[PDB]
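Asks: This is the structure, below, for whatever I ask next.
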Amino acid sequence: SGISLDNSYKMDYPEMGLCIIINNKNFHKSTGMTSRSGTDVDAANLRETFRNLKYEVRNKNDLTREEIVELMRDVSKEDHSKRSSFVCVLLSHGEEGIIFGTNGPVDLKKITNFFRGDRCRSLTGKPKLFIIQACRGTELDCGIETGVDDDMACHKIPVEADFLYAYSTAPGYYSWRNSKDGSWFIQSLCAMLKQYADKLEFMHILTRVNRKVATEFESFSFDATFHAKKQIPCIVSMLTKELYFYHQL
Amino acid sequence: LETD
C-alpha cells in the first residue's frame with residue numbers, strides 16, 4: 001500500500017472499551033467524611049457522555065476500599081483483546097495520591113498498577129485513561145484578576161507507558177463541587193467531550209476543559225477562607241500517540 | 001458548594 005504513519009492510537013477495534021465509573025457518595029460514619037452532594041449528577045453526565053462515544057459503561061456506587069481493589073483486579077483480568085482502550089473514572093474524596101473508599105483510603109498507584117503494560121497484557125500498547133475528581137490536598141487558589149542504549153534487538157516499552165491521568169485539580173489543591181450541578185471539572189469535561197470528541201485530539205479537548213474550569217468558575221462561601229477561589233485541572237500524560245475518539249469508516 |  002502507500003505511505004503509512006503511526007502517530008495515533010488504533011481506535012477501530014470492535015469495541016471502544018470499558019468505562020468504569022466509581023461513584024462514591026456516602027461514607028461510613030466512622031471515617032468522618034461528608035456526603036458528596038452532586039456526585040450523582042456527575043455520574044449520570046459521564047454515563048451519557050461515554051455512552052455516546054460508544055464505551056461500555058459500568059457504574060459502581062459506594063464501594064469500600066476492599067471492593068475498589070477487587071473490582072480493579074477483576075477488570076484487569078478480563079480479556080480486552082477486542083477493545084481499543086480503557087477508561088476509569090473515580091469520583092470521591094481524596095488527598096494527594098489517594099482516593100477514598102467508603103471506609104478508608106486506596107493508593108491511586110495500587111489501582112493503576114493492575115493495568116501496567118506487563119500486568120494487563122490485552123491492554124499493552126492501548127491508551128489507559130484515569131479521570132479523577134477528588135481533592136489532592138488542602139491548598140486554595142486565590143486567583144488573579146485578568147550505542148549500548150540504542151537499537152535493542154527485542155523491542156520493549158515501559159510498563160508505565162500509555163497512561164493518561166486527567167486530574168480535576170493541581171497537585172496539593174482542593175477540588176470543587178457544586179451540590180446541584182456536580183463538580184466543576186466533570187461538568188466541563190462532559191461538555192467539552194460532547195462538543196469536540198468528533199473534532200479534536202483528546203489532549204486538545206482536555207486543554208479546553210482546563211480553560212473552561214479556569215475561567216468560568218469561582219467559589220462563593222460565607223466563610224472568607226473558602227470564598228472567591230479558583231481551580232485549574234492538571235493533565236498528566238504518558239501517552240505515546242495522539243488519541244482520537246473517532247476513526248475513518 | 002463543597003470540596004472533595
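FYI, residue positions are counted from 1 along the chain as it appears here.
We read in the header that X-ray crystallography, 1.7 Å was used to get this structure.
Backbone N, Cα and C atoms are what each Cβ position is placed from, and that goes for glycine too.
According to Swiss-Prot, the feature active site maps to A:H93, A:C135, an assignment based on similarity to another entry. Annotation of the published mutagenesis A:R177 to A (Swiss-Prot position 207) in Swiss-Prot: Abolished ADP-riboxanation by C.violaceum CopC; the original residue is retained in the structure shown.
Please go over these features one by one and say how buried each is and what sits next to it.
Replies: Note: A:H93 (active site) has non-local neighbours A:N24, A:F27, A:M33, A:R36, A:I99, A:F100, A:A134, A:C135, i.e. same-chain residues 6+ apart with C-beta under 8 A of its own C-beta.
Under 8 Å, Cβ to Cβ, and six or more positions away along its own chain, A:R177 (mutagenesis position) finds A:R36, A:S37, A:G38, A:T39, A:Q133, A:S183, A:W184. Taken residue by residue with DSSP, A:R177 (mutagenesis position) is part of a strand.
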Asks: Please work out the number of neighbouring Cβ atoms within 10 Å of the Cβ of A:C135 (active site), leaving out its own Cβ.
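Replies: I count 25 other Cβ atoms within 10 Å of it.
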Asks: Along a straight line, what is the whole-number distance in angstrom from the CA of A:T146 to the CA of A:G147 around the 2 missing residues?
Replies: 51
Asks: In three-state terms from DSSP, label A:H93 (active site) for me.
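Replies: It is coil.
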